[PDB]
Amino acid sequence: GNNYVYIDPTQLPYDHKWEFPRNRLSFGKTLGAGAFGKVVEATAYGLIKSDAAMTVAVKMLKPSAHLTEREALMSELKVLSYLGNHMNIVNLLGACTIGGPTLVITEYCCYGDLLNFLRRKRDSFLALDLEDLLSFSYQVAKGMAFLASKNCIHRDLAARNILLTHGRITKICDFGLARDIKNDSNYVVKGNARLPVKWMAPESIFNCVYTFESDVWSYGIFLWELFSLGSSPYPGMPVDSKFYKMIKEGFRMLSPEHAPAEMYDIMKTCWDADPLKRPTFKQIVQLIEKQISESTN
Ligand SMILES: Cc1ccc(NC(=O)c2ccc(CN3CCN(C)CC3)cc2)cc1Nc1nccc(-c2cccnc2)n1
């Protein structure tokens, strides 16, 4: 959680142990695509077990991507390697960096992206219930606490960047190059960038600073998305001059109908204008642990 240092991924070395024979990959359907990159479902052979086919996700540069994007993908690969493999973050499995297009291989998450999952399961609210939502809030906070412990900042925390897999385990991801931010209305032009403004802390919007605390703000917005079962934040409030003024003034979202009081309390603290008053992910983990225990029986 040291806001005075950061991990420069170009200084991270690429561990050759990750290198995987690209001829042992069989590419499938597109899971996401941006301008210079895409994620596809694929099959990997002898990736973990010698004579076993396993489904994976593969992030690749399109032929139309430049060195800048290859560097970014390599940096992302090194960051994932640095983070290591954890229950609540997407797991790196390998890479193909030579002899073809640069590819990064991770686990495949059988329930796909959490935002789509919530939207699909909105009616079922097997069925989705409160404890599922609490579990997702807990696991995302847990994963983010780990990221912060590694002195890493997400910068785009949102339901769309969470995946869901076996046993309803969430995995923090970052589509990065592989999201079409040009045609995603959740990304708004601000200056010479398309930014996830509705998820962003005021200090990020106005001063372009991202911190452990701005990730916590985004987590608050995520909680809102979660307990609204995938609704877009600030309903009936398009990102314009009024929006910026209102956020600066102190306008905040009301509680989702399905949020327990303490979960909304967390949201409100995450959206404190003062970053120093926001909870840490470590704190949030404890709070949600308690709520989950209380919400059982
Ligand atoms: C194939 C791949 C390659 C790279 C990544 N990388 C990440 O998921 C990731 C997560 C966190 C960080 C940490 N990082 C720290 C610094 N900041 C600024 C950015 C975030 C970096 C990369 C994921 C994947 N996996 C991936 N990506 C998108 C979708 C899917 C997917 C979709 C549907 C079903 N199963 C899997 N799977």
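Start at 1 and count along the chain as shown; that gives each residue its number.
Looking at the header, which is where the method is noted, we find X-ray crystallography, 1.6 Å.
In case you wondered, yes, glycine gets a Cβ from its N, Cα and C as well.
Here the residue is the original one, but Swiss-Prot notes a mutagenesis experiment at this spot, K59 to M (Swiss-Prot position 623): Stronger interaction with MPDZ. Every protein chain shown contributes to the tally, and the Cβ of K59 (mutagenesis position) ends up with 24 other Cβ atoms within 10 Å. In the three-state DSSP classification, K59 (mutagenesis position) falls within a strand.
Across the unmodelled segment of 14 residues, the C-alpha atoms of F125 and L126 are separated by 10 Å.
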